[PDB]
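K.L.:
Have a look at the structure that comes next, please.
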Protein chains: 2
Amino acid sequence: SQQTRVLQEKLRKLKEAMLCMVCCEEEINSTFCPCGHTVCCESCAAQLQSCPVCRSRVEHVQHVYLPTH
Amino acid sequence: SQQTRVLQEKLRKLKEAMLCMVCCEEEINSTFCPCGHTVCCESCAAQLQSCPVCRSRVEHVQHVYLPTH
Ligand SMILES: C[C@H]1CNC[C@H](CO)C1
Ligand SMILES: [Zn+2]
Ligand SMILES: [Zn+2]
Ligand SMILES: [Zn+2]
Ligand SMILES: [Zn+2]
């Protein structure tokens, strides 16, 4: 039904929000510290000096294990 | 249709996976460091001395800003 299409769209958008903002291919699994922005996969987070969201210096990257992984 | 019920179940389970594993009421927004398990809201995370997934000591809690928030 049209309701099935609405639910498909909601699911698709939630799933896309869990993907890396740089490569758009891998799941987010890394946090920039200390700002806390958690928006990249490990590979894309590895060489950034500053956060791509807030420009704060990245002191280190914390790996995150999320139940949605 | 029956597919509407299946999609509602998939959406409900994905949303439940983003809720705190301890209180079941608030969104996950906190990481236990250094283990990386990201399974609690800020209120339950503040009250735990050991990670509820792996039992490692919590040195500190990092707030995470996720695009799914
Ligand atoms: C964003 C809320 C999540 N946990 C409850 C808190 C009450 O101030 C804040
Ligand atoms: Zn990436
Ligand atoms: Zn940031
Ligand atoms: Zn909680
Ligand atoms: Zn842990």
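Note that the numbers count up from 1, one per residue, in the order the chain is shown.
Heads up, header says this was done by X-ray crystallography, 1.3 Å.
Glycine residues also receive a Cβ, built from the backbone N, Cα and C atoms like all the rest.
Okay, so Swiss-Prot annotates it like this:
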- B:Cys20 to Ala (Swiss-Prot position 387): Abolishes autoubiquitination (MUTAGEN)
- B:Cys20 to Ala (Swiss-Prot position 387): Abolishes ubiquitin ligase activity (MUTAGEN)
- B:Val22 to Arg (Swiss-Prot position 389): Inhibits LDLR degradation (MUTAGEN)
- B:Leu48 to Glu (Swiss-Prot position 415): Inhibits LDLR degradation (MUTAGEN)
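Give me the local environment of each listed feature.
P.N.:
Counting every protein chain shown, the number of other Cβ atoms lying within 10 Å of the Cβ of B:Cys20 (mutagenesis position) is 19. The secondary structure of B:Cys20 (mutagenesis position), as reduced to three states from DSSP, is coil rather than helix or strand.
Non-local contacts of B:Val22 (mutagenesis position) by the CB criterion (under 8 A, 6+ apart in sequence, same chain) comprise B:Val39, B:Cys40, B:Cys41, B:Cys44, B:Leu48, B:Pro52.
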K.L.:
Quick one: give me the count of other CB atoms within 10 A of the CB of B:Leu48 (mutagenesis position).
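P.N.:
Cβ-Cβ neighbours of B:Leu48 (mutagenesis position) within 10 Å number 14.
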